[PDB]
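Q: Once you've had a glance at the structure underneath, I'll fire off some questions.
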Amino acid sequence: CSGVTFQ
Amino acid sequence: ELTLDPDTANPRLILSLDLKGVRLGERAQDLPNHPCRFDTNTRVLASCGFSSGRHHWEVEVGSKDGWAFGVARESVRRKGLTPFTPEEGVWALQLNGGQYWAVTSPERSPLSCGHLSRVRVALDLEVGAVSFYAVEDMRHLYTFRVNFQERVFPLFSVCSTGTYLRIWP
């Protein structure tokens, strides 16, 4: 769960 | 000197008082939904865009995952969840999964550049390129060669807490 989808 | 443009910033981002730094906050600020504001992706642009010439700026980077920065074409989509890819008009380096990347597509390009502290960005709108250098020795990190067809803005994105980006002048 890095959040990179929202970069 | 470059500053971050608060009217473009995703409302979850927190900008420093001097408008040089950005990190991701834990709560969405109650901000007006301007058409230029990124409403889903964790992005902010500088207030200055460039249509011609050659330009430098420097970006201090956090040591941990969560950031990407570089340039975006002005027409970069602001609304809804969008891909973070050259096709969407973003040309960027990224720290994710403990690895530095040039954000090429469909697969990112892992960089064997060693630890980064501050990066110089060189934008050339005359020839059509954006290049990244690690400032300690100006070693080349990556160059995107692009026939830019509109204004280009410095781009910053921070998608998790625990890292930051800072314009350094």
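Heads up, chain B uses Swiss-Prot numbers, so what you see runs 343-511.
Here the Cβ of each residue, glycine as well, is placed from N, Cα and C on the backbone.
Per Swiss-Prot, the features are:
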| type | residues | note |
| --- | --- | --- |
| MUTAGEN | B:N383 to A | Complete loss of substrate binding |
| MUTAGEN | B:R385 to A | Complete loss of substrate binding |
| MUTAGEN | B:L423 to A | Complete loss of interaction with GYG1 |
| MUTAGEN | B:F426 to A | Complete loss of substrate binding |
| MUTAGEN | B:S499 to A | Complete loss of interaction with GYG1 |
| MUTAGEN | B:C501 to A | Complete loss of interaction with GYG1 |
Q: Run through B:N383, B:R385, B:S499, B:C501 for me and report the mutagenesis positions whose CA is within 10 Å of the CA of B:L423 (mutagenesis position), in sequence order.
A: B:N383
Q: List nothing but the one residue from B:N383, B:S499 whose Cβ has the fewest other Cβ atoms within 10 Å; the candidates are the mutagenesis positions.
A: B:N383
Q: Quick one: give me the count of other CB atoms within 10 A of the CB of B:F426 (mutagenesis position).
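A: Neighbour count, Cβ to Cβ under the 10 Å cut-off: 22.
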Q: With every protein chain in view, what's the tally of Cβ atoms within 10 Å of the Cβ of B:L423 (mutagenesis position), excluding that atom itself?
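A: There are 10 of them.
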Q: Among B:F426, B:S499, B:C501, these being the mutagenesis positions, pick the one whose CA is nearest to that of B:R385 (mutagenesis position).
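A: Closest by Cα distance to B:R385 (mutagenesis position) among the mutagenesis positions B:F426, B:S499, B:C501: B:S499.
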Q: Between B:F426 (mutagenesis position) and B:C501 (mutagenesis position), what is the CA-CA distance rounded to a whole number of Å?
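A: Each residue's Cα considered, B:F426 (mutagenesis position) and B:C501 (mutagenesis position) end up 11 Å apart.
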Q: Looking only at C-alpha atoms, tell me how far B:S499 (mutagenesis position) is from B:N383 (mutagenesis position), rounded to the nearest Å.
A: 8
Q: Taking the mutagenesis positions one at a time (B:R385, B:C501), which has its Cβ surrounded by the most other Cβ atoms within 10 Å?
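A: Counting every other Cβ within 10 Å of each candidate, the maximum falls on B:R385.
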Q: Cα of B:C501 (mutagenesis position) to Cα of B:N383 (mutagenesis position): how many Å, rounded?
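A: With the alpha carbons as reference points, the distance is 8 Å.
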Q: Sort B:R385 (mutagenesis position) into helix, strand or coil using the DSSP assignment.
A: strand
